[PDB]
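Pasting in a structure now, in structure tokens, and then I'll have a few things to ask.
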Amino acid sequence: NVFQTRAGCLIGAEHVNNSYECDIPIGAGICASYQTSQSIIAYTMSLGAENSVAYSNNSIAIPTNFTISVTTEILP
Amino acid sequence: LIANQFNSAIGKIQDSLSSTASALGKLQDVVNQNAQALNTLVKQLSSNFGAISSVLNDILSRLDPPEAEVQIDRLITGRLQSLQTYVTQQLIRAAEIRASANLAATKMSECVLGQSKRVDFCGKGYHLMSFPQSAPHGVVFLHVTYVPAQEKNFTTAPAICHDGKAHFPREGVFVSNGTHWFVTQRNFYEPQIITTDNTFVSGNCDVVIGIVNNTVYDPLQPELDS
Amino acid sequence: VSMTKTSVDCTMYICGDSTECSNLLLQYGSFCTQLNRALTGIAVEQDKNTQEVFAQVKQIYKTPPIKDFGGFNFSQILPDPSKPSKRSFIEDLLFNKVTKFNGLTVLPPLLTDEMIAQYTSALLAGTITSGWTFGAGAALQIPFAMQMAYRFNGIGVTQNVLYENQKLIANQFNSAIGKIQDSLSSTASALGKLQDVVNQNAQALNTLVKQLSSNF
Amino acid sequence: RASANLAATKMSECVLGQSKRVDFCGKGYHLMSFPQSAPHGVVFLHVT
Ligand SMILES: *[C@@H]1O[C@H](CO)[C@@H](O[C@@H]2O[C@H](CO)[C@@H](O[C@@H]3O[C@H](CO[C@H]4O[C@H](CO)[C@@H](O)[C@H](O)[C@@H]4O)[C@@H](O)[C@H](O)[C@@H]3O)[C@H](O)[C@H]2NC(C)=O)[C@H](O)[C@H]1NC(C)=O
Ligand SMILES: *[C@@H]1O[C@H](CO)[C@@H](O[C@@H]2O[C@H](CO)[C@@H](O[C@@H]3O[C@H](CO)[C@@H](O)[C@H](O)[C@@H]3O)[C@H](O)[C@H]2NC(C)=O)[C@H](O)[C@H]1NC(C)=O
Ligand SMILES: *[C@@H]1O[C@H](CO)[C@@H](O[C@@H]2O[C@H](CO)[C@@H](O[C@@H]3O[C@H](CO)[C@@H](O)[C@H](O)[C@@H]3O)[C@H](O)[C@H]2NC(C)=O)[C@H](O)[C@H]1NC(C)=O
Ligand SMILES: *[C@@H]1O[C@H](CO)[C@@H](O[C@@H]2O[C@H](CO)[C@@H](O)[C@H](O)[C@H]2NC(C)=O)[C@H](O)[C@H]1NC(C)=O
Ligand SMILES: *[C@@H]1O[C@H](CO)[C@@H](O[C@@H]2O[C@H](CO)[C@@H](O)[C@H](O)[C@H]2NC(C)=O)[C@H](O)[C@H]1NC(C)=O
Ligand SMILES: *[C@@H]1O[C@H](CO)[C@@H](O[C@@H]2O[C@H](CO)[C@@H](O)[C@H](O)[C@H]2NC(C)=O)[C@H](O)[C@H]1NC(C)=O
Ligand SMILES: *[C@@H]1O[C@H](CO)[C@@H](O[C@@H]2O[C@H](CO)[C@@H](O)[C@H](O)[C@H]2NC(C)=O)[C@H](O)[C@H]1NC(C)=O
């Protein structure tokens, strides 16, 4: 179960075609995690959802409703 | 509606804190680093550094002074170097905390005592207010932000020809729901009839790219006719 | 933004492949375990530094196939599909300017250069098609020609100035971008702030290696 | 790190929005900025 990566030789991890967020960083864009019987997998981490914007020179999207959110910022 | 959304948003903070321990990682790491650094300093007393014993009394209790003096010098050199390493680590680490303390003071002034136009400085969204809360060796900010929620596709135009002159909005954009033209705000769809009080005039039709045809209703006309 | 993620080992640097030396080193307690911790701490935050700067958009926006931006021309900063690493033209110029056996290694960065370019495209692609709206909430599209009208209001210039001067403004922007390419393509010193970081780390590391030749 | 924190601040307040801070986003009245990557750094094009 040997996967060659740009950061070295990774042994014991099941290489997966899919792409997820990073869980345990390895390097060179490869991260590993423990998920589905269950085993450690390695994959190319993803940067987020792909989302094009419906641009046109006479079209505007204007919000009709709003949400009030509260976030927590913690500083030493 | 706004008050109820605020009250629920605060309630979610309590549920988040009461279950997720990792939320306070930025403060737990500071406590852990200082305890971890201090324990290393203590363990260094058990090292020989080349002497016959890590215990100072055992050298004195077994050697007469002309010999003990060399054995002790090895322990002093090793233990003195250990303190310099610790102190240097604290001086660098203390500088890191001060930068955070200076940042926390900046947020307190520009986020609690006022209202920021700085993007993402006071939470993601259009900032309304923040509330400070204390924590062990740190500060916690609750940032209340306005986030646009639902949107519609409207057709727009940069200006409007009515009598050969180009009319531009005073505040907001021109939109059309497909058949009629209105002027509305930026961040909340609220249509208004285009009047002489919503718009201002500049130039004529021939220079602006994308101007459309409509009528700007004049509120004074029906008042003098009647 | 970041610097090289180096890693150093004592047992091969102080006592490289020697049993007698290694046994003596243990009499100094946990110095290397402390040192290897300090260098690891640096290496980890070097990935945080990149993460804070670029990973600020949760979604990877991308521009429409039609580049009708009201006369403005971004082809020198948008991605170039002709390269295996989809970097813009100007980015290619920047990368072409900035340039052992003793337990000294270099770790690879967690964000590969292809991923860094992908983040900057999303940040750039959002800016043209959605203005500042993609920063606060969801990206709400708005024509670029109109986007400038409200950028002009932000500096106290009435928006009618933009529309009546749209071709003049667009042409000045396009020329201003062109000058950047001419500046970078000839002046090497432009990137001094980044070359000095590379030079300082290489210079510091070579001093460490030379110390092995000393008798002490 | 201080430069990395500064670069993150500019990204938020110069690319994602528009600054009224003088000379923070280039000399002049700021309009917009565009990020570009570089080896171990970031390059901003400030339109003023
Ligand atoms: C803008 O978005 C708002 C939410 O983001 C919208 O407010 C929501 O409006 C809907 C429909 O009017 C409400 O749903 C109904 O609520 C009634 C009564 O609600 C009670 O129960 C809920 C659930 O426990 C509670 O949260 C409320 O406080 C009330 O105690 C129900 O009988 C219906 O079955 C249905 O669920 C939402 O409750 C309401 N949300 C809030 C937070 O008020 C608003 O309508 C949107 N505006 C526009 C113009 O689209
Ligand atoms: C875009 O917005 C305009 C402005 O509101 C819409 O025109 C309005 O359409 C409504 C719905 O048909 C009309 O309401 C009707 O009014 C008559 C009285 O005139 C009443 O007897 C009917 O029962 C009905 O309520 C409204 O009059 C009309 N406004 C004007 C000034 O003509 C238009 O329909 C909207 N288009 C889209 C695609 O949403
Ligand atoms: C908005 O409305 C105005 C006026 O209703 C439109 O301007 C009109 O444009 C037409 C054709 O573009 C003009 O017709 C031309 O008239 C000249 C003589 O003046 C004739 O030689 C040509 O062969 C042609 O028939 C018309 O005169 C002109 N009216 C005015 C008052 O200027 C305008 O086109 C409308 N906007 C849009 C986007 O269509
Ligand atoms: C998942 O990735 C693997 C490689 O890690 C793919 O296996 C390769 O498939 C190609 C066919 O296009 C072959 O030419 C290679 O020889 C295969 N690799 C090996 C090591 O044999 C696999 O096809 C991918 N599957 C999906 C669904 O993406
Ligand atoms: C505004 O209109 C655009 C295009 O008319 C919408 O974008 C399309 O959305 C559908 C499904 O919602 C997709 O299948 C298309 O691929 C989209 N097209 C493009 C070019 O992105 C957009 O959803 C509309 N906005 C709203 C709020 O409804
Ligand atoms: C917005 O962009 C569209 C791009 O298609 C423009 O539509 C084209 O306009 C040119 C001349 O301006 C015509 O020759 C084409 O036939 C148009 N294409 C289509 C499909 O209609 C449109 O004009 C632009 N908007 C404005 C106000 O100029
Ligand atoms: C934006 O600028 C680029 C850079 O000059 C333009 O690309 C030029 O296009 C013309 C005709 O299409 C060619 O003759 C040049 O050789 C191109 N130059 C380069 C460096 O590729 C591009 O055309 C401009 N955008 C638009 C819409 O014209």
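To match Swiss-Prot, the residue numbers of chain C are left as they are there, and the shown ones run 729-827, 854-970.
When the header is checked for method, it gives electron microscopy, 3.0 Å.
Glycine too: its Cβ is placed from the backbone N, Cα and C atoms.
Checked Swiss-Prot, it gives:
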type: VARIANT; residues: C:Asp796 to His; note: In strain: B.1.1.318
type: VARIANT; residues: C:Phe888 to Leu; note: In strain: Eta/B.1.525
type: VARIANT; residues: C:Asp950 to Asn; note: In strain: Delta/B.1.617.2, Mu/B.1.621
type: VARIANT; residues: C:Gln954 to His; note: In strain: Omicron/BA.1, Omicron/BA.2, Omicron/BA.2.12.1, Omicron/BA.2.75, Omicron/BA.4, Omicron/BA.5, Omicron/BQ.1.1, Omicron/XBB.1.5, Omicron/EG.5.1
Using CB under 6 Å from any atom of ligand 6, narrow the variant positions C:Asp796, C:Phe888, C:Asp950, C:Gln954 to the ones that qualify.
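Among the variant positions listed, those whose Cβ sits under 6 Å from ligand 6 are C:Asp796.
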My list of variant positions is C:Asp796, C:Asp950, C:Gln954; which of them have a Cβ under 8 Å from any chain D Cβ, in sequence order?
none
Looking at the variant positions C:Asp796, C:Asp950, C:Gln954, which has the shortest Cα distance to C:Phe888 (variant position)?
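When the Cα distances are compared, C:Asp796 comes out closest.
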How many Å lie between the Cα of C:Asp950 (variant position) and the Cα of C:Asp796 (variant position)?
40
Taking the Cβ of C:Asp796 (variant position) as the centre, count every other Cβ atom within 10 Å, in any protein chain shown.
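The answer is 13 other Cβ atoms.
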To the nearest whole angstrom, state the Cα distance for the pair C:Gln954 (variant position) and C:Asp796 (variant position).
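Spelling it out, the Cα of C:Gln954 (variant position) and the Cα of C:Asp796 (variant position) are 45 Å apart.
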Among all protein chains shown, how many Cβ atoms are found within 10 Å of the Cβ of C:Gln954 (variant position), not counting that one?
12
Near the Cβ of C:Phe888 (variant position), how many other Cβ atoms are there if near means within 10 Å?
24
